[PDB]
Amino acid sequence: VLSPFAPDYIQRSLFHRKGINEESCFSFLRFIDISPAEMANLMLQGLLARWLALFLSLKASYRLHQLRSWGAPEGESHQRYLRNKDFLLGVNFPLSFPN
Amino acid sequence: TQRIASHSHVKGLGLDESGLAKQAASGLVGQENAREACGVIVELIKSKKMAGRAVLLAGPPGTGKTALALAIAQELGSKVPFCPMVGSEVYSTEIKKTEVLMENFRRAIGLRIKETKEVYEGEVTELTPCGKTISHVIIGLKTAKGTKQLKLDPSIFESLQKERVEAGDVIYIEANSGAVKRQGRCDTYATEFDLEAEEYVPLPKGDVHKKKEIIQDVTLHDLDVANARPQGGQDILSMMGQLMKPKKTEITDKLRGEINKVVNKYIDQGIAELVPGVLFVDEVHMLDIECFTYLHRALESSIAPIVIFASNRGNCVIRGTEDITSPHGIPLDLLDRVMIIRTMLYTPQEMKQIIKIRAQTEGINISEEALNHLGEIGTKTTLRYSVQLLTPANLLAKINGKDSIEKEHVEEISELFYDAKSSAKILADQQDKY
Amino acid sequence: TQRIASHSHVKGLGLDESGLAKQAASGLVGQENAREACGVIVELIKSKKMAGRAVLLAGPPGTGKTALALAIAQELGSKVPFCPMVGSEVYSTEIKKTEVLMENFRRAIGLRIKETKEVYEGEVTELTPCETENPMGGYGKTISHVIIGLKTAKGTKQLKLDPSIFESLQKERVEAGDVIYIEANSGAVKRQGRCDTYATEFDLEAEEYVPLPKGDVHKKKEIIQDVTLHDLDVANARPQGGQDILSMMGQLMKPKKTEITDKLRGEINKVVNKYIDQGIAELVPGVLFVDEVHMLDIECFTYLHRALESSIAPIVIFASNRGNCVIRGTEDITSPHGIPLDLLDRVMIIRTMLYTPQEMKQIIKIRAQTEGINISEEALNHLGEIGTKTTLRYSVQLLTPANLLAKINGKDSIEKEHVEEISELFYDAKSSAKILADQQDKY
Amino acid sequence: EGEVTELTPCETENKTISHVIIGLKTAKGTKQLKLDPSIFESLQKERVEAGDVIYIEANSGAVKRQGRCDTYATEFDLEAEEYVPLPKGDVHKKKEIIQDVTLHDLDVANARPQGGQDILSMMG
Amino acid sequence: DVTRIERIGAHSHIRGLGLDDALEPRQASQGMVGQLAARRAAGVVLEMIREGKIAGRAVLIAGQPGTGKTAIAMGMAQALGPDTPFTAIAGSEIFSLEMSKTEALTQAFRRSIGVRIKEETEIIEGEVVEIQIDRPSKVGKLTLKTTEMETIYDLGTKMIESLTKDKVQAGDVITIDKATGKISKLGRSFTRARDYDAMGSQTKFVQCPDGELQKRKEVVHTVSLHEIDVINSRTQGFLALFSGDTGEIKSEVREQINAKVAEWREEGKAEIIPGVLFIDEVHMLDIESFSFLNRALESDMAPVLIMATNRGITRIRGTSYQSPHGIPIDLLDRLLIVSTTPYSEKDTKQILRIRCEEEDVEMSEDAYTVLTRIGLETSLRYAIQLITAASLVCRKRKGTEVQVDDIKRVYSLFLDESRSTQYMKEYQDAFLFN
Amino acid sequence: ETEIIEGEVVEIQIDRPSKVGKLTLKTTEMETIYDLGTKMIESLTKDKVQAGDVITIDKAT
Amino acid sequence: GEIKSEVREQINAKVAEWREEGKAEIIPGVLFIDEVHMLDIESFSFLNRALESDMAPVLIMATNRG
Amino acid sequence: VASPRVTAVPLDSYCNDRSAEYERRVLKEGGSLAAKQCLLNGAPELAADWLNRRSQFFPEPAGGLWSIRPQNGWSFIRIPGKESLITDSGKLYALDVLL
Ligand SMILES: Nc1ncnc2c1ncn2[C@@H]1O[C@H](COP(=O)(O)OP(=O)(O)O)[C@@H](O)[C@H]1O
Ligand SMILES: Nc1ncnc2c1ncn2[C@@H]1O[C@H](COP(=O)(O)OP(=O)(O)O)[C@@H](O)[C@H]1O
Ligand SMILES: Nc1ncnc2c1ncn2[C@@H]1O[C@H](COP(=O)(O)OP(=O)(O)O)[C@@H](O)[C@H]1O
């Protein structure tokens, strides 16, 4: 109950701030594909949920690679607001497995 | 019964209401100044205002500095967490030196939660689950004191199905914790099968539902450990959790700040309250100069709990410097922040009083002449020697058939056991043969 | 914009056509001998005729040998790789020093491989199981080929594929309008996701909506990917594919630098030799840089002999700001510059000298124009007196607070009262060192 | 040991396999035996199929596969599996094996569970 | 009466650093008195931090022990404002058995560089009234309630498969994202979960959400550079982020990070915020670290450095040399040194008057002469402890205000380090390892 | 010392109910027809072999 | 790393059996060591006794100083 | 060819109640079902995908011990065979070379 990952605490702390500019943890998780409740379920659930999340993360790396290698340039209105999965550079390497 | 402990005789500092130190109280005699100062520190801890304060006990070996520290531990009560630490335990292979110290700082502070334990236990007569899934599960409970019925959710019903709960099984369920335990099948069903693998217990006496009040205290270190790394202790039945071996790892500052933030919300809601503990440190002179450098910022932190330092040595070379020496084996930087308390050796009369207190604590009757002779030996060599001579004298007394200690018996033991000074002097003559 | 870096004002060596070093070029003044020597070094790098060459840079602190070494990479460009490494990174808990130096030697050299790609992408208009008519008594029904339609903004195209791929299309979820990735060379079929056009029918849906690809249905493009021999050594070191349980669990384990055997190095050299013989892959040498070389262990100093005697060793440059010092690892052994005589005989030493006060004023002016700060004449003279009294570095550091305080006071230019107040508040290293002597008893 | 003519798992209600039924064909005779689900897990671990010669021991519980019989080599002109001849002798044979082992080898065997029929023993 | 996780501390009595438009330090500002040139240069370098036009700058502060190096450092940090990356680490914190010192200092330079990004999202978060599905493609709807409004959602087949796969039931507060498609279960309602007699092992109570059910808004997220390194190094970067298990990171991934962040800066999407890295007691540090700080300062990007040295001349560990501030001469010129001055006996009375407001314990004007005499003749922190320890004795006397006899009493209870050394010289022969 | 088969594939046939199929190969000297087993079909289908490709198959390996 | 010695002994015996069978042949090899003077004396004491093995190949060392 | 001399079975705990026998039989036999199939086939959906892939013409690669095979066998038992019988006598090797 006192664990730092509470889905309500990630929603309230992530989407609720006392000021316009404030540093709140887990803000990177919004850029990651991982859901706030998926992170708490992965932490408290066990290693098996992490294994399944990785087994899905491989196919997510495939699809992310097929989307990454084309579809450019992006418009400026799309430059004003970033898109999910932008944080992951793991497939951006030239020697990455999908490439 | 309980095994006799060396410090078990000390019940506290033994101070009056005015703060003055009585001559004999709480199993302590002498050291009135150190006892009074330690009492002012006790009230300082009970004030719950200042933090990061450090104390220092400076005295020769055998002056009872540890007895004063544990006297503070007994004076504060069982509510405040008290963490003893040895200077030799800071060094570890898996976890770094500074993370050990920070781990102890997080171990001193603790929280207090008040909850009402509701015990639902007894024989389960029926299991009646009621786009289908499970809306709710009807479960009966029957004991010799009465019968009650409860409706439960598919989660705890899933716990019961994992526990293989069937009709006729006595179970134990806590409402707050939500855990499910299976004691066994009812004794009435034991007569149908001549051989059955399931154990049988009689119908538990007492109410099906018991309301109690439990106040649990949980330190911050356990919370930071469970939340530091993935727990993996959800299901022991999993084969994957047995593969990886656990080990200690250093904790990031981000998680520590997160815990510090999430504690404030609960202590603001009032579900829990904070009880800052006391961090006791023995052999502080043995800590590394890097450990002292970390103690500078650690003591300068605003959330640091009160720390007490025990150093039994005089001027020594600082650990890791190999050249420069400093008083009390501590550098001047850390030594200037702490408050030093002076301690002195006991007089012969106080020695006799200590030997008497330890005698009546151990429960052994000693003669007055044996007490005077033991005090004389304590003045000749050390107090620890005469204190340790108490048991063997009673042993030889029981061997000779006497229930009391005599001066001839303790005088016979004094020749059987050698003091450190006498042995050290004997080693000089035979040192060539050694 | 880009944050201003201390060396960011050095854009290269600024060599002439005849090989001589111009006095002021690329923000570098003085050190004609060093700039010309490095001017020959870059000719060795471009020539690629020799390997294992070790250059040494010696001189007092603040002479700009680091600015020249970093100017080498700027003069060479982005074609050849450049790997600066300090000697402090050689000491590591997990990875041994020899493996660090070896992995750096593999980090310097790099490869470039040109490859063509053919990809079919777009929205699926129709999927048909084209049935030819060939009734036979042995087996009743026959299917010749499967037709897969694809729609894009530039045009639509239909494809005739063998029925064997329809087994995978039926093996994984495929719906009308699903944007999919299909490569002709690999032959594999992947599902990108649902098209954005159908997202308006449902208020909530689990499937994410990827937009339809803009372009031709058949995209064939040639891209040249640059991969260093170190990257090849890591990819050959650990398997990237996670199909195996040991690869999945090992992927879950924390990655740690592992010692790589020489056999893998030899195999990489062999396959690289094969691709060079084919001419498809282009090999370029790297430039290894080392700073604070006096901090290396004697074991590293002796290891650099066998490391440099190899033909695969890229060109290495050294920077030493120390004079005669005790060799680390040995108490009583003293050697000039802090390097043993064995490696010191192999390396090519380059001497550097301190700047004159005039060159100090010129460098101060260059840094002022770089940071966008204006300096008055007299204040520049007094600042040159300060730098000559102590050091050039301190006089360079005095520029920022006089600029900020000048803007606060409202004067767009620095004045002698501004540098006088700044010089009064801040203390130089030598002055502070002299002050520490009087109060040293209290410290 | 010998040729495996038929192998079928039994089905019992909890779809779990309670017992295993495997016949053994040899030049001396044919005898049907029953095996445990663990031995069946070792067989499926060894990819045992009908028509192959396997080696089974009792006290150790381990399962080995010798290979496919040579009689079936004629049906395929090209095959990856190598063929071994049909062994001779009785199916069940008790034999004495004198082995020399060191107390350090025993100490490592008891120290770590490297060998065994457990999936955790396979992961280790 | 409620006590937060934060308590009074040595540096906790000051909040903010007072300055003016002319950068003229006030005599008493926010509880800080003295150090005119130190506070002024602190304002200059502080405005420099706010500008952030340049990188790779190091500032060393020099002065006698007790001149308030950490006081002016914390004052500058608090005056810089919140949401600014700040990392203050001790010299001994970089030492780790699992991680190399180069990785410790490297991550120390990486973590202090923040990046502020802007991202617009749409989220639907509310309490589920009902759930209904029909399977012939299954079509179903769910009823949600908020304080402002209640509305229903018609969801597709696979969207039903997600909720049914998660065993979602009516009466739970959940959050649904249309773009991503994931479902996040926050908990259950109080009144709905009250019907169950017992609750499962994992459950929580969340209040009914207020406001718009489906909110489409733009949010500015502040991220740190240290987080991306672990996420791009391993498949799971948060597990090793909070666990601190990651170590020995390859530099190529860091170079790719700097390249991609440079690409983001070229796109103008996110702007980087400079940060502060503070190192205290740098006099003891590894010469390898001193050699790494050269390229650390010469790097393209790097946070501002603020370091404190408490010793004038000290031999560096690992070698035998005599150098100012225990640091090499090659790195000595890369630092901007700010000298400090000891506090005057007149200012001691003023800062003590400021410290009286922290404990809210009034002191007579005659007590500031004795307490200032002790803070002058001896260390100031000893007197700072004398007032706090004297207030307790005053409350034991049940007086409304402290007296000189309180400072005399506590002065008799606690002794200075010099005095403890004087007695340690008399009893030093009895102490061990004299 | 190993005996390998090297030639150009004429045709590939597979029957799935164990899967049994045939492989017809052509060389300039002689044209051959061989039968494929279960493991052989699993190996070829794992290697994505279709008619018209020159392949090398090892009998023992 | 730290391979057990019993496995190495069994490998040596099995390789000897292979040489007796003639299916595999054993050929000598050269081990070059440069600047051996910096090697620890423990590796020298282990090298003197370890060189007495039958499978120990001939080795060549170089010494710069004296 | 080299193999360990002795192999030992992991230890087990013996308790005086039935529930610990339940946890012992579950721990020893299947552990978790999805974890057991997830280790054997590498994923549960790879186990169902293997059962459904048995009837498929082109099967995918496995995810686990089904994909990994030893050189000889998981058991270390070995039969000398007819290969080592020829080297026992020099007349058999000479006749084989003469034949
Ligand atoms: N005031 C006291 N009254 C009675 N006994 C005391 C007192 N002070 C010390 N002792 C004796 O000293 C012993 C503990 O000494 P200890 O604290 O271990 O010495 P040190 O602190 O030098 O290690 C106890 O057994 C206790 O009997
Ligand atoms: N000739 C020069 N012209 C302009 N700036 C210089 C010159 N030499 C050195 N500098 C400046 O001095 C700073 C520090 O140089 P440094 O790396 O200490 O030189 P060295 O490595 O020779 O001691 C660099 O940031 C560089 O910008
Ligand atoms: N100018 C000041 N105004 C108020 N308090 C100060 C000042 N300077 C120092 N202090 C106080 O003195 C205490 C000890 O400072 P300390 O950390 O010893 O300084 P230093 O690090 O320079 O030795 C701090 O808790 C701080 O609150």
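Residue numbering in chain C adheres to Swiss-Prot, whereby the residues present occupy positions 12-454 in order.
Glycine too: its Cβ is placed from the backbone N, Cα and C atoms.
Summarising the annotation, Swiss-Prot assigns ATP binding site to C:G70, C:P71, C:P72, C:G73, C:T74, C:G75, C:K76, C:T77. Swiss-Prot documents C:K76 to M as a published mutagenesis change and attaches the note No effect on interaction with NOPCHAP1. For C:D302 to N, Swiss-Prot lists a mutagenesis experiment annotated as follows: Abolishes ATPase activity; inhibition of MYC- and CTNNB1-mediated transformation. Where Swiss-Prot documents C:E303 to Q as a mutagenesis experiment, the accompanying text is: Reduces ATPase activity. Decreases interaction with NOPCHAP1. No effect on formation of RUVBL1-RUVBL2 heteromeric complex.
Separating the Cα atoms of C:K76 (mutagenesis position) and C:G70 (ATP binding site) is a whole-number distance of 8 Å.
One way to see the shell of the ATP site is to take the Cβ centroid of C:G70, C:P71, C:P72, C:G73, C:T74, C:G75, C:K76, C:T77; the remaining same-chain residues with a Cβ within 8 Å of it are C:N332, C:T363, C:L365. For C:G73 (ATP binding site) paired with C:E303 (mutagenesis position), the C-alpha to C-alpha distance reads 13 Å. Comparing the binding-site residues C:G70, C:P71, C:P72, C:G73, C:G75 on other C-beta atoms within 10 angstroms of each C-beta gives the minimum for C:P71.
Separation of the C-alpha atoms of C:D302 (mutagenesis position) and C:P71 (ATP binding site): 14 Å, rounded to the nearest whole number. Under 6 Å, Cβ to nearest atom of ligand 2: this is the test, and of the recorded positions C:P71, C:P72, C:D302, C:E303 it is passed by C:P72. Under the three-state DSSP scheme, C:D302 (mutagenesis position) falls in the strand class. Under DSSP, C:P71 (ATP binding site) is assigned to coil, being neither helix nor strand in the three-state scheme. Residue environment of C:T74 (ATP binding site) contains 21 other Cβ atoms, counted within 10 Å of its Cβ in all protein chains. C:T77 (ATP binding site) falls within a helix when secondary structure is assigned with DSSP. Sparsest Cβ environment among the recorded positions C:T77, C:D302, C:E303 (other Cβ atoms counted within 10 Å): C:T77. Of C:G70, C:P71, C:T74, C:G75, C:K76, listed as recorded positions, none is near chain E by the criterion of a Cβ under 8 Å from one of its Cβ atoms.
Taking the Cα atom of each, C:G75 (ATP binding site) and C:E303 (mutagenesis position) are about 14 angstrom apart. Comparing C:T77 (ATP binding site) with C:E303 (mutagenesis position), their Cα atoms are 11 Å apart once rounded. Taking all protein chains in view, 26 other C-beta atoms sit within 10 angstroms of the C-beta of C:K76 (mutagenesis position). Straight-line distance linking the Cα atoms of C:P71 (ATP binding site) and C:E303 (mutagenesis position), rounded to a whole number, equals 13 Å. For C:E303 (mutagenesis position) paired with C:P72 (ATP binding site), the C-alpha to C-alpha distance reads 11 Å.
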